[PDB]
Amino acid sequence: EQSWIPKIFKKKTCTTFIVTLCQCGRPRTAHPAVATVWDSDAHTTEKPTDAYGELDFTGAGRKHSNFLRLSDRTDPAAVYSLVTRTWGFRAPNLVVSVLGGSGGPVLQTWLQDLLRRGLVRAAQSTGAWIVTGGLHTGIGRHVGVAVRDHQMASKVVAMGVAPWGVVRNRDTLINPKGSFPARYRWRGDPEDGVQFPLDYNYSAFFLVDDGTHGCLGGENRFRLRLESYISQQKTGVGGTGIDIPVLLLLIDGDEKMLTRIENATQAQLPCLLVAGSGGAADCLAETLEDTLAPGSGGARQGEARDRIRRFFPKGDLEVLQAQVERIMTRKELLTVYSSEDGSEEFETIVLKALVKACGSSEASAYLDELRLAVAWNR
Amino acid sequence: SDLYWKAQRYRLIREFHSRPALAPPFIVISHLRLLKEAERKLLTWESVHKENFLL
Amino acid sequence: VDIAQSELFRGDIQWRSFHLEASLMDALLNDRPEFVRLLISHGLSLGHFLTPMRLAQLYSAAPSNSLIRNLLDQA
Ligand SMILES: [Ca+2]
């Protein structure tokens, strides 16, 4: 029943060689016979996708996890149609894209409580979507345990997008005829820092293929494209429905995320940053706290924050300061969530963020935020 | 006294729970015959309610 | 505790788990409830903190000839 999936979707291979070791991570010995500066699209070959199917995690699980490997150069419209129609996923009333690195195997207890209590309950109440990294590491793991804790204490549709190549046990997912029965060795004993296992709490998986053996940041283009398309979509029933709000939640991060938020703000997507998250995220929160601070005595405060709120590398570089300046150029879209000594309540914050992002006198544009206000009890 | 009776009600039920099914005149034959994931899920459900109560 | 939280834990000072292990013991031994709650709340890993030697030290702090102290003496 997935005949069109290999056709309407593609997969990327390394193809050419651009150095013993090339930039794609697949060495000279294991390389196509067709073998300067590597190009993700110019030095790749498109082939029909051969990793779609329904994963069934060994042991405890729902025996259903739709995982698909798709090339980076794909329209999000086809992906959304597949999710909504073929996979039977209901049109979301809200899409939350949790973003951040969250360096360290563990996070703050208050931060975890806010994630589990605030985000999951809000998503569960309105039947929202939570799009994170589809890997059992960093923020992706933290949201995974939050969903699992809430689920067993009672569902919530939380999917994950991950680059193709950084996924362990990728050999068992390959079946061109379909992988509807699929066993994953997520509890594999060997451990490595380039391949991470997939969490068992995600309902769907999108494996972004860019012709590399595995790296980071190759899914950012598809992640932003998918978010923007959903934000410009109706909640089913054709045009008779209303728009689907899309919100971005930011915890910690690095230079790569700083481009992500700037791109997302450029894409006209509401953003939400939490105070006390850590480096590269409190910098925006502190800069918001200054707000329209005078240039005299505040121009150098940016570089001061660049060195104290972020790592010394690239801190002296003003490229990140330029990214900061670009971000505040549209500071209306984004907002800060005050911790308030562990408020664990941010449905008001989301409603305030979404209502201020629209800025349209028409009542039609505010229908979606009204429903979320109705869905929650504020 | 009402609290005491309610507390001692469990003792009465436990005593009759393990008693042989037959009457004392016929109880001799009964005497002659006489001679995981779910747990973790339950605890999490309890713990969630505890934090809700505390909050 | 309000003075300590307002001044020491305003966020300006970067703390560490080992920097608070000694203070956590002192609060536990000296019966400081709000402090141990505060110290643990500031991202302190209790599981790696507690050691059998530390636990033995905690039980050694029984107040003088207390009832509990008698039971350890008998034990
Ligand atoms: Ca809207």
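Residue numbering for chain B follows Swiss-Prot, covering 1054-1088, 1115-1134 in order.
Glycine is treated like the rest: Cβ placed from N, Cα and C.
Annotation of the mutagenesis experiment B:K1059 to Q in Swiss-Prot: Does not affect PIP2-binding. Other Cβ atoms within 10 Å of the Cβ of B:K1059 (mutagenesis position) number 9 in total over all chains.
Among the mutagenesis experiments that Swiss-Prot reports, B:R1072 to Q is described with the note: Does not affect PIP2-binding. Around the Cβ of B:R1072 (mutagenesis position), the same chain contributes no residue under 8 angstroms that is 6 or more positions distant in sequence. Under DSSP, B:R1072 (mutagenesis position) is assigned to coil, being neither helix nor strand in the three-state scheme.
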